[PDB]
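Peer 1: Have a look at the structure that comes next, please.
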Amino acid sequence: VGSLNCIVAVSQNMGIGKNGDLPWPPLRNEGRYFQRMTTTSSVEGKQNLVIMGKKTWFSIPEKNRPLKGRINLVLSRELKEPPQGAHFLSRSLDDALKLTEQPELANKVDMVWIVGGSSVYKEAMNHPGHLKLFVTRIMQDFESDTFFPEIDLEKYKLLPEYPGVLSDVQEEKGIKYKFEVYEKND
Ligand SMILES: NC(=O)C1=CN([C@@H]2O[C@H](COP(=O)(O)OP(=O)(O)OC[C@H]3O[C@@H](n4cnc5c(N)ncnc54)[C@H](OP(=O)(O)O)[C@@H]3O)[C@@H](O)[C@H]2O)C=CC1
Ligand SMILES: COc1ccc(OC)c(CN(C)c2cnc3nc(N)nc(N)c3c2)c1
């Protein structure tokens, strides 16, 4: 089991969602990026595991469920078994990393990506150890009902560049966004 990473797209108001949907109109290349990063494994015969809260799971269009080519795990304390389409269910983030360490998954998983929600990100981010945050800054304000937790710059360092991550401002549907990579080790 390799790397623990968080991936999120956030608006200037730090918004991540609205009535279980993204706060901005769909961005085709931001989405290809999201798919590219979470799907690519840096080891042969290995696949990445994607961890998400129950609401995040339900917010993905059903035809896109489960996320293909990745092991999908849902986080819930109320669910008795994994939702239709999902592979695993854990009652906590710690319980989910533990399972990574079971001979079950131990030989099959490379990277572990946290893809949502606020609740899940906030605990990953407080988790001790090595962690990277792949943040897409959507350079405008969007009405939102769910937000990304504040990033502690005394703990997270913005990287100057990262292989396979564009460093300049992109634009889609008249919306400007840029990709950022933050790293921590505590
Ligand atoms: N812009 C982006 O990058 C992303 C945007 N989104 C959007 O954000 C919203 C989804 O948001 P969010 O509300 O934060 O909800 P979650 O996706 O994180 O779901 C909340 C539920 O998930 C389970 N859960 C969540 N965290 C934990 C934990 N740490 N341990 C155990 N169970 C946990 C619980 O289920 P229980 O009650 O069942 O125990 C909890 O009620 C939608 O708006 C979605 O579209 C989502 C992901 C990324
Ligand atoms: C799998 O295709 C989709 C299609 C529509 C979706 O929102 C409805 C989703 C939801 N959803 C999981 C999603 C979409 N874009 C994202 N971008 C970044 N940078 N980080 C994320 N964590 C993220 C997550 C996934």
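Here chain A follows Swiss-Prot for its numbers: 2-187, in order, are the residues you see.
Placement of Cβ uses the backbone N, Cα and C atoms for every residue, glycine included.
Here Swiss-Prot flags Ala10, 16-22, 55-57, 77-79, 117-124 as NADP(+) binding site. Here the residue is the original one, but Swiss-Prot notes a mutagenesis experiment at this spot, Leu23 to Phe, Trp or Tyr: Decreases affinity for NADP and dihydrofolate over 10-fold. Quoted from Swiss-Prot for the published mutagenesis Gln36 to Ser: Increases affinity for dihydrofolate about 2-fold. No effect on affinity for NADPH. As a published mutagenesis entry, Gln36 to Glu appears in Swiss-Prot alongside the note: Reduces catalytic rate 2-fold. Reduces affinity for dihydrofolate 9-fold; when associated with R-32. According to Swiss-Prot, the experimentally introduced change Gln36 to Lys is described as follows: Increases affinity for dihydrofolate about 3-fold. Reduces affinity for NADPH about 3-fold. As a published mutagenesis entry, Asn65 to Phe appears in Swiss-Prot alongside the note: Increases affinity for dihydrofolate about 3-fold. No effect on affinity for NADPH.
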Peer 1: Quick one: which of the recorded positions (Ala10, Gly21, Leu23, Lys56, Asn65, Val121) have their CB closer than 6 Å to ligand 2?
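Peer 2: So the answer is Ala10, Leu23, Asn65.
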Peer 1: Of all the mutagenesis positions given, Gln36, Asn65, which residue's CB has the most CB neighbours within 10 A?
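Peer 2: Top count of Cβ atoms within 10 Å goes to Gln36.
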Peer 1: Please name which of the mutagenesis positions listed here, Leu23, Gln36, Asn65, is nearest in space to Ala10 (NADP(+) binding site), Cα against Cα.
Peer 2: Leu23
Peer 1: Under 6 Å from ligand 1 by C-beta, which of these recorded positions make it: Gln36, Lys56, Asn65, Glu124? Sequence order, please.
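Peer 2: Near ligand 1, sequence order: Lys56, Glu124.
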Peer 1: Go through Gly21, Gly118, the listed binding-site residues, and name the one with the sparsest Cβ surroundings, counting other Cβ atoms within 10 Å.
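Peer 2: Comparing Cβ neighbour counts within 10 Å for the binding-site residues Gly21, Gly118 gives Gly21.
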Peer 1: What are the sequence-distant neighbours of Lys56 (NADP(+) binding site), meaning same chain, six or more residues apart, C-beta distance under 8 angstroms?
Peer 2: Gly21, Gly117, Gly118
Peer 1: Reduce the DSSP letter at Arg78 (NADP(+) binding site) to three states and note it down.
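Peer 2: Once the DSSP labels are grouped into three classes, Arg78 (NADP(+) binding site) ends up as coil.
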Peer 1: For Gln36 (mutagenesis position) and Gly18 (NADP(+) binding site), determine the Cα separation and express it in whole Å.
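Peer 2: Taking the Cα atoms only, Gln36 (mutagenesis position) lies 18 Å from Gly18 (NADP(+) binding site).
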Peer 1: Helix, strand or coil for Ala10 (NADP(+) binding site)? Use DSSP.
Peer 2: strand
Peer 1: Reduce the DSSP letter at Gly18 (NADP(+) binding site) to three states and note it down.
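Peer 2: Looking at the DSSP assignment, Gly18 (NADP(+) binding site) belongs to a strand.
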Peer 1: Give the number of CB atoms, excluding that of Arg78 (NADP(+) binding site) itself, located within 10 Å of its CB.
Peer 2: 8
Peer 1: Around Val121 (NADP(+) binding site), which residues of its chain at least 6 apart sit with Cβ under 8 Å of its Cβ?
Peer 2: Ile52, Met53, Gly54, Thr57, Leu76, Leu94, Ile115
Peer 1: May I ask for the distance between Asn65 (mutagenesis position) and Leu23 (mutagenesis position), taken between their Cα atoms and rounded to an integer number of Å?
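Peer 2: The Cα atom of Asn65 (mutagenesis position) is 15 Å away from the Cα atom of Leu23 (mutagenesis position).
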Peer 1: How would DSSP class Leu23 (mutagenesis position) in three states?
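Peer 2: Going by the DSSP assignment, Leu23 (mutagenesis position) belongs to neither helix nor strand, so it counts as coil.
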